[PDB]
Amino acid sequence: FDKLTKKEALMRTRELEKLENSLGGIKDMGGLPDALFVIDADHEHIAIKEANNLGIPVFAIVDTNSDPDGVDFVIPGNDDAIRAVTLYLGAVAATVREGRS
Amino acid sequence: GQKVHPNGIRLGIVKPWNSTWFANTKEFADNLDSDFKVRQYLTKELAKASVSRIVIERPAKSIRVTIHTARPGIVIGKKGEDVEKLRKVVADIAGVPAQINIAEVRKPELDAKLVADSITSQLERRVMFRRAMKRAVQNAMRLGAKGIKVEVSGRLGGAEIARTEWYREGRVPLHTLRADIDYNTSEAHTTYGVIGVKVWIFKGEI
Amino acid sequence: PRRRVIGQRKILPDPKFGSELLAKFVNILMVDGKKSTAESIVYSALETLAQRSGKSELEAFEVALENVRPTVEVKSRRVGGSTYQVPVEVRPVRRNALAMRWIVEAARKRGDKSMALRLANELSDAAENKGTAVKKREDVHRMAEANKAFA
RNA sequence: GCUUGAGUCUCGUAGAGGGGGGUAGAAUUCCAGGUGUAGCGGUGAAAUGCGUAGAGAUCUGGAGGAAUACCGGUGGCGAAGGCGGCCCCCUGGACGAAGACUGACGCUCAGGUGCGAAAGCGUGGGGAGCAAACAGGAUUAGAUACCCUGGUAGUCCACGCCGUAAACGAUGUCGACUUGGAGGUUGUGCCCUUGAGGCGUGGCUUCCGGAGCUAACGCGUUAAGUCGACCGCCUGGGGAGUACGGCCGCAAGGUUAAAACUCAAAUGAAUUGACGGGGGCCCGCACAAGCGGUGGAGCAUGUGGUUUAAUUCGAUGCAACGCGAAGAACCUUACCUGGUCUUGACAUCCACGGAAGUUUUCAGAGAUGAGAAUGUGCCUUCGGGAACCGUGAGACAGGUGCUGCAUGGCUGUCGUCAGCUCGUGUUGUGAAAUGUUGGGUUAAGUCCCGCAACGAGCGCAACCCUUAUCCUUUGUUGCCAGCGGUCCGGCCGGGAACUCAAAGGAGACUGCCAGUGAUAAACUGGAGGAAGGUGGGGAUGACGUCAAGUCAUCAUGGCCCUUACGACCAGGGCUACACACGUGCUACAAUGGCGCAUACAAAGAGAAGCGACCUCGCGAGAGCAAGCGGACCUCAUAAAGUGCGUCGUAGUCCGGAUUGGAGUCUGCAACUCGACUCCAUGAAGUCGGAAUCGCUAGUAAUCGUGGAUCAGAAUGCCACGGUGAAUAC
């Protein structure tokens, strides 16, 4: 990392900031996933459109502006309240981490 | 007509010279023309042998011709009568006591002289050009070859107008001077006229 | 000048009087890259100017050049599809640059013997502002005075 | 029969709905009068026009006609055309609230009838402004136009006609159903009206959008969606909505409405590009700011034309025109005129003879012919082979012959412009789109940020050469600071410091600081430093464009000549000259000319070569001839500069063309047709018309020097240094 240049090393590190914040969570996936859980249906219509394109079950918290496009499991909720999405993701992350164990 | 020859702009940078003798002005033309005769002869009489380069050097009144070829066995032959025959006639041409060596070009599909001679041979066996070019790019990219571009041109498939139709795969950084671009060129004398085959092979960045 | 705003290069001052003003005057007078010849002409001409007027060297030069500096000059616009000759205020460096160009040009026009006499007589004719460069200044000022209606 | 369709009644509401009549205020024009004075008006600029007979400006009074600022609003009303001050009279429709009544009375509609902008027509008025026609002025090549100054019908009123418009939401009428959002306008009901509120419920209307539809564009509860009723109309473009006939009309014309013939398209919407005298942003000696040129003169050289026996061929807007050609006396040379050869000048394979080779003579322009020696250079049951030369048949050889529009290769150019694409994904029926656009920034699709894109390639940048500073090494032929003497010259001993030479390193990256900026990219400024922001210069020229250039460098498909379009030779030509153009040189001078003295370079070349010194010649040069294949010797003195003297504004002591004479050198050979020298001659030219070109800093300008080609021939080309600007708003 310190090898041969300072400027290009800085360039490369900020490539790790850009590739790290864009491809953050998905970097250890190694497949395309078996479900999709979106937190806003109209703000993230692209991901819903692709998971419908590929046959992936979409789990969306829609709001009253959103559209149940191809969301297989719609949830009428509130997309932009932090209390609501921390309660909401708290429940979802609670039920994910029960496999057969 | 606008690109520099990508061997000539790399002559002191990465590529070497195919003649490496020193000579003063009295014998520079004579040594040079003697090199035209030994490369002309030795190119004609090894047409089947798939010869890549022939490097001349003159250490003190004696020639030292090195034949970079892909099939060294057909150059040497059953016990090397063909080699001693060739140095006999090269000693006839240059007028000096001749030595001769054979360097084996392994990986012959990464050498542009051999690729252009291959595609040229296929074009004068009347095969379609897209197969020759496309096969050449595929099997050259298969072994190393960080880039390759082939470019045939001129009345292709026996037309009445002349096209080019080049192909390339990978990276061929031709303005970069530290790029090891192996470029060479052949001509295919078909029954419709000449078809020009150029091929650039990018091997490495230094 | 399309993009590039520029600096300016610094000229060496005059080797006799330390005057960058007069150094630019010997550069305006110089032809064919011959600077020695031009500074000989300027030293001879201003030396006889200082001897004639009796003042001093570069205040006789500064008076004779103060009478030929333009105030405002005309300038073409071509904005509304028409040719206007608008009057515009001259910058000081351009002011004395035009002064020297008119003195030198009018001195090349004269019919005396040597260039030092043509230019010594031209600066002397500009000291009481009756020469040719003052007619160039009055001509410029008639153009900018006639066309005053554009500002 | 019945009321949910249609209609009637009651009460209100809003409205440029219509028709008739009246009135008001601003303004324009005209008339009369006061003041007042030299212009007014008009245009891109002008002129026609009005004006000292008093205009325009200004004030007062009057007349007359038309239109009705502000309100004024994708506001309203009307079936549509359309309707805009205010008031009255007559009058049509719409909508709303509750209730009552009739009881299917409804919807559409061919023919028919009515209404129907504007222009136009008829009769009679009116006539301020505006304005077809018209006239004048300009503009222009012309200008029956646009622009200007006037100006009649007309526009206005009454009555009649016409009967059409892009009469258009290019969307027939009536009814039903089908997600939404924001408004506007006009009613009405309910609730603390606790205000310019809250909740509903109708009528009309505007914008955006969902499903759906649509070729797409778009339409989208006011449908171009989903249906039903009735009507109108369409059937390729042109001919042609024309001709003939009918009906209507005062007429203009309107309406209904063909055919022959002719084309293979015409068309719609959208896509990519190109273009625009469309818009936004940006660049380059593009313009501007400057300096010096070209076009004028003489000469050099190239071209067009003309000439010629031939004036070889090629290149022709930019990107042909000292271009191919880095060098035509013969050669080169391809052309012309003659003289000649035919397996050939150049090949390969045969068969025979002879080693080849070397000095001779005659004829002719050379090669063909005639002789004398030398011939065995090494092997062959000899029938020959190595090398070379004649002879004979050939298969062939040969072609700078044609086609660059059959090709390769190489090149120019847009342009060192910043662009050109691809894979995967997505969007669109699709051509294609996205990425590549957008906010900043950059020299730069540079870099950041954003974003249905994620990435990648060619290009940009960097790596390369050179230049600018320092260090290390080595120190000759190169250098001489300190030493010693010195023929005072690095000259010698010597010194390796320094210049320098050449190899290896360091160095410059927005690295540091301050400020501005999305805390990002970056920009502006500062320090240090030889250098500061791609430091200067070069090399490097993306995908493609011009069926650009070359078949004559070469290679090459096809065609063509093969006793000739091949080959050899001598002489000629490519150098011709009424002319025209391009690119240069030298000038027109005093910032100079001439004479004398004197200072400071860099880069190169050199053996069939560069050629010192010395002697001779006024000079070009000649003779003898060292040294050097070269940091050593030679080319080789740099010149502008400077210091003196002279010339004195003259076609002159400018300028050197042209021409006569006399020569030197190279080369078989300077006549056509070299270069240079000496003496003499001494044109044109006094700063160049329209127009046009180059240059942004060691630049332009100006001054010399070298080299390639080359026996000799540069004012060209390619390099090198000296002095050294102006200007950029």
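To match Swiss-Prot, the residue numbers of chain C are left as they are there, and the shown ones run 2-152.
Recorded method for this deposit: electron microscopy, 2.9 Å.
From the backbone N, Cα and C atoms, a Cβ is placed for every residue, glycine too.
These features come from Swiss-Prot:
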type: MUTAGEN; residues: C:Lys36 to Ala or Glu; note: Defective in ribosome assembly
type: MUTAGEN; residues: C:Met116 to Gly; note: Significantly decreases affinity for its own mRNA
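Distance noted between the C-alpha atoms of C:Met116 (mutagenesis position) and C:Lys36 (mutagenesis position) is 14 Å. For C:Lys36 (mutagenesis position), the same-chain residues 6+ apart in sequence whose C-beta sits under 8 angstroms from its C-beta are C:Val27, C:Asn28. Counting every protein chain shown, the number of other Cβ atoms lying within 10 Å of the Cβ of C:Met116 (mutagenesis position) is 20.
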